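*Asks:* This is the structure I want to talk about, given as C-alpha cells.
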Amino acid sequence: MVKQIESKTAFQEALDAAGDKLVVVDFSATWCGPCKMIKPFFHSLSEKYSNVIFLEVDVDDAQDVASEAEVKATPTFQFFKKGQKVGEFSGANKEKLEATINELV
C-alpha cells in the first residue's frame, strides 16, 4: 500500500500503524522532474510487493518532516521498522531498493 505524509503528525502514526512490517520512506520533490522520474520504480513496488509499506513524503508539502529528517540531498530512501531507522541510503539507484528491501524483509 502507500501513504502520503502531509505532516509530522501522520509520520508517527504511520510508523505505529505499520506495526512490524517493513517501512521504506522515499523523500523526493514531487514538484521536481528528474526526481519524480523515479516513481515508476519505488512507488511501483506497491503492486509487486503488496506486503511492504511505502511512505511518500514531499519535501515541499511536509517540509516539517524534511527538516527533522535532515534531508539535504534528494532523492533519499530511509528504512524504518517498528519506528526505528534500521538502514538508509541516498542515490538514484532504483535497483538497490530491491536488494535492500530483500535485506530486512
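Each position is counted from 1, following the chain as shown.
Method on record in the header is solution NMR.
Cβ atoms are placed via backbone N, Cα and C, with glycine included.
Positions annotated as active site, nucleophile by Swiss-Prot, on the basis of experimental evidence: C32, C35. Looking at Swiss-Prot, you'll find the mutagenesis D60 to N noted as follows: Loss of pH-dependence of dimerization.
Have a look at these and tell me how they're positioned relative to everything else.
*Replies:* If you draw a 10 Å sphere around the CB of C32 (active site, nucleophile), it holds 14 other CB atoms from the protein chains shown. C32 (active site, nucleophile) falls outside any helix or strand according to DSSP and counts as coil.
Counting only same-chain residues six or more apart in sequence, the Cβ atoms lying under 8 angstroms from the Cβ of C35 (active site, nucleophile) belong to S28, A29, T74, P75.
Under the DSSP three-state reduction, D60 (mutagenesis position) is assigned to coil, being neither helix nor strand. Sequence-distant neighbours of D60 (mutagenesis position) (same chain, six or more apart, CB under 8 Å from its CB) are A29, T30, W31, listed in sequence order.
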